[PDB]
Amino acid sequence: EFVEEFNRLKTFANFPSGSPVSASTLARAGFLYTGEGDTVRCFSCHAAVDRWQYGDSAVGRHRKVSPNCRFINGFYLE
Ligand SMILES: [Zn+2]
């Protein structure tokens, strides 16, 4: 259901314009938008990450936060 990138990106409906990190970048990293702030949450491991900054890596932060997530370890790559 959220295994496809595009379905995740449809959660970024009201995502703060001018977030240092874009909704695409975050959708690619496996993240859904919570609808609050710039707070997102990974669809597989359910970890949330907010407070995005210039030069952040969506993938990097996601791994840092949850290094054993099924998605970022490629277990969803079709
Ligand atoms: Zn995850």
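We number chain A the way Swiss-Prot does; in order, the residues shown are 22-99.
If you check the header, you will see the structure was determined by X-ray crystallography, 2.9 Å.
Keep in mind that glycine also has a Cβ here, set from the backbone N, Cα and C atoms.
In Swiss-Prot, a mutagenesis experiment is listed as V80 to A, annotated with the note Strongly reduced interaction with TAB1/MAP3K7IP1. Reduced activation of MAP3K7/TAK1. Reduced activation of NF-kappa-B. Under the three-state DSSP scheme, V80 (mutagenesis position) falls in the helix class.
Around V86 (mutagenesis position), the C-beta neighbours below 8 angstroms that are at least 6 residues distant in the chain are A68, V70. Annotation of the mutagenesis experiment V86 to E in Swiss-Prot: Loss of dimerization. Reduces activation of NF-kappa-B.
If you take the C-beta of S87 (mutagenesis position) and look for same-chain residues 6 or more apart in sequence within under 8 angstroms, you find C63, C66, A68, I93. Swiss-Prot gives this note for the published mutagenesis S87 to A: No effect on dimerization.
Neighbour density for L98 (mutagenesis position): within 10 A of its CB lie 7 other CB atoms from the protein chains shown. For the mutagenesis result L98 to G, the note given in Swiss-Prot is Loss of interaction with TAB1/MAP3K7IP1; when associated with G-75.
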Among the mutagenesis positions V80, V86, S87, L98, which have a Cβ atom lying under 6 Å from any atom of ligand 1?
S87
